[PDB]
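Please read the structure below before turning to the comments.
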Amino acid sequence: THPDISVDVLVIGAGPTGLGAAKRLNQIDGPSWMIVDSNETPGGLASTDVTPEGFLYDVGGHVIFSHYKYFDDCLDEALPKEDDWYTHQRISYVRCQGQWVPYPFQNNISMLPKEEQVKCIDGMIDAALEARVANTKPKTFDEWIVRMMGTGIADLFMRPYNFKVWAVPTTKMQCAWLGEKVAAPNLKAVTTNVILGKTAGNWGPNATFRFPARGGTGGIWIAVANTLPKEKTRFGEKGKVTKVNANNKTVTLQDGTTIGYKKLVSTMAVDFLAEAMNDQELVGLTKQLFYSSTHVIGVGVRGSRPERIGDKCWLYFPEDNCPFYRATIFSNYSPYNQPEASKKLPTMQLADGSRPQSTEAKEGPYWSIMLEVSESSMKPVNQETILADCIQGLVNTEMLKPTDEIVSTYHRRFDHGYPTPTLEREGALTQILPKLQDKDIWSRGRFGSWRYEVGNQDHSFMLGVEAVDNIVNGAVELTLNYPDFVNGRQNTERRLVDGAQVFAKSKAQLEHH
Amino acid sequence: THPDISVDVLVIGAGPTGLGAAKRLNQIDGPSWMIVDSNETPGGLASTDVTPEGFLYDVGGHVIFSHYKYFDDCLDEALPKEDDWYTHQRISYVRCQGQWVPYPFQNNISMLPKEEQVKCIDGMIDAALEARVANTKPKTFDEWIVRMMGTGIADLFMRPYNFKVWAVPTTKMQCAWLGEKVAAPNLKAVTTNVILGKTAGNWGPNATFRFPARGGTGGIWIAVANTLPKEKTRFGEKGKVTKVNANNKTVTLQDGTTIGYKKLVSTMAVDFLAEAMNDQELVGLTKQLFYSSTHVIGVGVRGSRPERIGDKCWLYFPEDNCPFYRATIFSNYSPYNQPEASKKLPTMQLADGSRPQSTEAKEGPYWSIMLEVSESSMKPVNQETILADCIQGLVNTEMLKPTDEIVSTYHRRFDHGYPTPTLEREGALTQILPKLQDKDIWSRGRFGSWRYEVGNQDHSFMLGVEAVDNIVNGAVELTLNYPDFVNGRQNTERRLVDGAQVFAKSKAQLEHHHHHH
Ligand SMILES: Cc1cc2c(cc1C)N(C[C@H](O)[C@H](O)[C@H](O)COP(=O)(O)OP(=O)(O)OC[C@H]1O[C@@H](n3cnc4c(N)ncnc43)[C@H](O)[C@@H]1O)c1[nH]c(=O)[nH]c(=O)c1N2
Ligand SMILES: Cc1cc2c(cc1C)N(C[C@H](O)[C@H](O)[C@H](O)COP(=O)(O)OP(=O)(O)OC[C@H]1O[C@@H](n3cnc4c(N)ncnc43)[C@H](O)[C@@H]1O)c1[nH]c(=O)[nH]c(=O)c1N2
Ligand SMILES: O=c1ccn([C@@H]2O[C@H](COP(=O)(O)OP(=O)(O)O)[C@@H](O)[C@H]2O)c(=O)[nH]1
Ligand SMILES: O=c1ccn([C@@H]2O[C@H](COP(=O)(O)OP(=O)(O)O)[C@@H](O)[C@H]2O)c(=O)[nH]1
């Protein structure tokens, strides 16, 4: 029997990947298409939440730096006003030995204690010499670190930090993923800086970036979904996929509505997708994949931005005097990520945990802190005591004075946080993905295609764009198969207005010869 | 005043590049478009000539091996019948020291004389030992050859050969072009074969290949062209481009016709383009480029295929006992490249140059050899003497016995043969190309983009295809900018029937279900 609805291309999920698919679909305006999502609000893991007090929090804070001109076009289309954005320059430091070491760490050894600087340079020297002779390739992430950083920097930062964020040890991850993620320190550069006492903080695709004035990052994706025809969307309890029948190519929803498709773009976690397909083979395969969970903790504090905090953006915490691995001064991204000074709110408690001097509803201004803590089957965290643990950790790292007035807290656990680049991931994905494509299912996204190298808003978005382009125009999926290619170049060819539209438009008015 | 004709995309040239452009444009069926060529027969350098005796000759004995499904799709549409193609294994040797060394030369040291083998291995060892330690990249082509084969092979084969074909010293060429062209020998593999006396002729994309049954490669591009809407073509005198006005985006033709365009795909020699544009800056930039001319020599000889010839395909001649650098037994590719054994022809002359015993029309069968001689400002050739030179060369190399009966001769000089991969090349192209792209001009092709790495029918064809995909869909031009990426992978995404066509075909199937119902 024929399904309730029938389209050429069905997109499941409405995070960056899903809307990516939809934008290109909408642009081509060829094949019939439909996008569904179990959430009444688009944006997925790039959404913003608001506290009863009025503090916005992303999912661990988010930064926008595009490798793609198409991604830029779409953003400009949803927020065209020039006061819809704020442009920032990256100010990132690392909390080490009681000091703020400018990011990247491996280029600012200069800031460390002399005693430690000697440890690090001794390692880079040993490392640099072996590299001058090596011909083989690093097997594990750990081997990589040791070869590029030396044992010194590895024990002082790399190792302990990488466990803190990945929730797994360095020896158990691959190293084919760290192209533009982990900087390989140059011996000449590093020493020079140690001598002169200068800093190197320009490295990375993070240098400069822009943030949305209003709504957090989630505001972006709401604005993006608004440019799509509503009738082709279906968001909420009515859009939740409960069953996927690959063989007869139909999708059942929560309210039992069935959708027929020729091509499926699926952005949901691939392990859930396997369940929905009731496919025992793919189920075995997807459970070879490993992932960590993410707690996001938000704290709202009264008072003008402290001078010790300054223009700091996101900070790193390798040391063990706090659960979180990274921290963001979310209040610096936009003056609308917390209430205005006039808004009155009662202090809930002080930073040390003691009750506040006065519980009356006082005025701001306020500022905001965002923290991320990882959790996995190798690194457990107590969910009930983590919120306190973080505020304690904020004191231990001198992020907060014991006397600082806390006027808002935020805690949420995202079961699927990071797609872990383990040593088995590829062996498992090179099976899963092609098999799904043989069924005409393009499984894409942070958890759709499970590749951290290219997990990220712009990447995820383009994953959805290129899947549609592959399906329709025979494009090559560069971003999915060749991360180091799309990452090392300016991707400017594909625009929100290509020839195909400019041409059909002059064929409308037309005539002339 | 507006032009006589206007299109969204204008394609100049009906070689493999332009025909590539045309195929994709026809497949998309979106923007209006047109293709012009100054020749009545599509194909360009990939076409075929016939002797008044009935011998076919390509422009160098071309061979079809593809890195793209799209290229395959299009040829299959052109020549669908299965008796339209012959498939051949690559039987290729190098002539050295009176021996036939199997290609690739640097992997078959076994067949050389022992004394020569010694020089070659010694070089590989000294080269291998330095390769183990290198951290820099070779500057010139010569530095590359020494690093990867040693002084031995360098002096015996590479150096002399490469000049003989490029018409320039290796020291003047860059080395970023030889990804899949020049094999880098593996010391362990090489010595092993020297010991065991084994051969290794599987290397290269040339291993296996197919050849058209009829019309030579020329027949392919004729067939492919007949798949295009004729009214959108203009081949011959009426299609020769004389002038290009990049400012008001208009091309002028031989007969005075003017064509307006929104996007220009030019496959003509980029230097000719610069001249046609009357742009002084570009002309100055394109005369920094270098190229070599090619002479093609065709010989039709009477008799059964000599047992000394065998199933050989093409042969390399690094030595100086002959003017040509390469030779193909063109008659092995297809039985239709020469007249049938029952057609009677008079012997023109014997190989040694003497007059034939008899001058009556005798029968076949026949076979055919095709030769290539390179020419340049550093390597002149005497155009009036080259033919006899080649014939004489064939005798010196034992290709023809002085008594062989030559029944047909052929000679043609192509001014633009190879785009030379010189050291100054990229310095010139990295200006020329973007500058032209800023005028909405996609210059693409063997001499359109001037990159040997990515010259070759399938490469040229796809250069034309990805340009259109760039102009219309926003694709990235991979072949043009990233030769080693497209060369080292299977290109299966872009098809002659893409989704777009399927869904437009379903959407009109749905609008038919409501027409009557
Ligand atoms: C902690 C942390 C930190 C960062 C980031 C990630 C994380 C978690 N990101 C990356 C980012 O959040 C990510 O790439 C996108 O959110 C991924 O989009 P996806 O669409 O692939 O998944 P995502 O999860 O976002 O979307 C999936 C969606 O599909 C839906 N869905 C699932 N199952 C469904 C079903 N059965 N039926 C209907 N709908 C269903 C979900 O509800 C949702 O709408 C980021 N990026 C960046 O650029 N800069 C950064 O700094 C960071 N930092
Ligand atoms: C000696 C030799 C040997 C080989 C090969 C070439 C050569 C020279 N090739 C490569 C191959 O022949 C090549 O890549 C294509 O023929 C290049 O086609 P283009 O379109 O780029 O130029 P090409 O010259 O082929 O075509 C361009 C065209 O534009 C036209 N034109 C020029 N000016 C014009 C004007 N003003 N107005 C209109 N039209 C104009 C020309 O007349 C022609 O029709 C090959 N390939 C392969 O894969 N296997 C092989 O074995 C070989 N070997
Ligand atoms: O000072 C630093 C901080 C980060 N890292 C490495 O860089 C990777 C990516 O950092 P990023 O902040 O970009 O990852 P995110 O969590 O934001 O996606 C981490 O896994 C670390 O291994 C580093 O080399 N030096
Ligand atoms: O035995 C051989 C024959 C070829 N060459 C190299 O391969 C290149 C290309 O040869 P090919 O016949 O493939 O070029 P074509 O003329 O067919 O494009 C030449 O420049 C030589 O440097 C080589 O390394 N060994």
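Numbering starts at 1 and runs along the chain as it is shown here.
Note: Cβ is positioned from N, Cα and C throughout, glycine not excepted.
Now, the feature entries from Swiss-Prot:
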BINDING   B:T17, B:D37, B:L45, B:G60, B:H62, B:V241, B:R326, B:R446, B:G455, B:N456, B:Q457, B:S460  FAD binding site
BINDING   B:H67, B:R90, B:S92, B:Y418, B:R446, B:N456  NADH binding site
BINDING   B:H67, B:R90, B:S92, B:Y103, B:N202, B:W314, B:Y316, B:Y418, B:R446, B:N456, B:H459  NADPH binding site
MUTAGEN   B:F65 to A (Swiss-Prot position 66)  Lowers the catalytic efficiency
MUTAGEN   B:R90 to A (Swiss-Prot position 91)  Lowers the catalytic efficiency by a factor of 125
MUTAGEN   B:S92 to A (Swiss-Prot position 93)  Lowers the catalytic efficiency by a factor of 14
MUTAGEN   B:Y103 to A (Swiss-Prot position 104)  Lowers the catalytic efficiency
MUTAGEN   B:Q106 to A (Swiss-Prot position 107)  Lowers the catalytic efficiency
MUTAGEN   B:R326 to A (Swiss-Prot position 327)  Abolishes the catalytic activity
MUTAGEN   B:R446 to A (Swiss-Prot position 447)  Lowers the catalytic efficiency by a factor of 2000
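Features recorded in Swiss-Prot, as mapped to the structure shown.
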residue: B:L45; record: FAD binding site; Cβ neighbours (10 Å): 21
residue: B:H62; record: FAD binding site; Cβ neighbours (10 Å): 21
residue: B:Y103; record: mutagenesis position; Cβ neighbours (10 Å): 24
residue: B:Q106; record: mutagenesis position; Cβ neighbours (10 Å): 28
residue: B:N202; record: NADPH binding site; Cβ neighbours (10 Å): 12
residue: B:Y316; record: NADPH binding site; Cβ neighbours (10 Å): 22
residue: B:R326; record: mutagenesis position; Cβ neighbours (10 Å): 19
residue: B:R446; record: mutagenesis position; Cβ neighbours (10 Å): 28
residue: B:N456; record: NADH binding site; Cβ neighbours (10 Å): 23
residue: B:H459; record: NADPH binding site; Cβ neighbours (10 Å): 27
Consider the mutagenesis positions B:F65, B:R90, B:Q106 and say which one has the Cα lying nearest the Cα of B:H459 (NADPH binding site).
B:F65
Applying a 10 Å Cβ distance cut-off over all chains shown, what neighbour count does B:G455 (FAD binding site) have?
22
In terms of Cα spacing, which of the recorded positions B:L45, B:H62, B:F65, B:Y103, B:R446 are within 10 angstroms of B:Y316 (NADPH binding site)?
B:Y103
May I ask which of the recorded positions B:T17, B:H62, B:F65, B:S92, B:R446, B:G455 have a CB within less than 6 Å of any atom of ligand 2, listed in sequence order?
B:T17, B:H62, B:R446, B:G455
If you count CB neighbours within 10 Å, which one among the recorded positions B:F65, B:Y418 has the smallest count?
B:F65
Any idea of the Cα spread of the NADPH site, B:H67, B:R90, B:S92, B:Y103, B:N202, B:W314, B:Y316, B:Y418, B:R446, B:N456, B:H459, as a max distance in Å?
27
Among B:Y103, B:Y316, B:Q457, the recorded positions in the record, which have a C-beta under 6 A from ligand 4?
B:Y103, B:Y316
So among B:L45, B:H67, B:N202, B:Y418, all listed as binding-site residues, which is physically nearest to B:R326 (mutagenesis position)? Use the C-alpha atoms.
B:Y418
Of the residues named as FAD binders, B:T17, B:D37, B:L45, B:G60, B:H62, B:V241, B:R326, B:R446, B:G455, B:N456, B:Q457, B:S460, how far apart in Å are the Cα atoms of the most distant pair?
34
Which recorded positions are spatial neighbours of B:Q457 (FAD binding site) here, meaning Cα within 10 Å, out of B:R90, B:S92, B:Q106, B:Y418?
none
Can you check which residues sit near B:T17 (FAD binding site), meaning Cβ under 8 Å from its Cβ, same chain, 6 or more apart in sequence, and list them in order?
B:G44, B:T267, B:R444, B:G445, B:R446, B:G448, B:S460, B:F461, B:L463, B:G464
Would you mind reading off the Cα separation of B:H62 (FAD binding site) from B:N456 (NADH binding site), to the nearest angstrom?
9
Give me the Cα-Cα distance between B:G455 (FAD binding site) and B:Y418 (NADH binding site), rounded to a whole Å.
9
Work out how many Å separate B:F65 (mutagenesis position) and B:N456 (NADH binding site) at their Cα atoms, rounded off.
9
When DSSP states are folded down to helix, strand and coil, where does B:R326 (mutagenesis position) land?
strand
On a C-alpha basis, identify the one among B:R90, B:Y103, B:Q106, B:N202, B:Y418 that is nearest to B:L45 (FAD binding site); the candidates are the recorded positions.
B:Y418
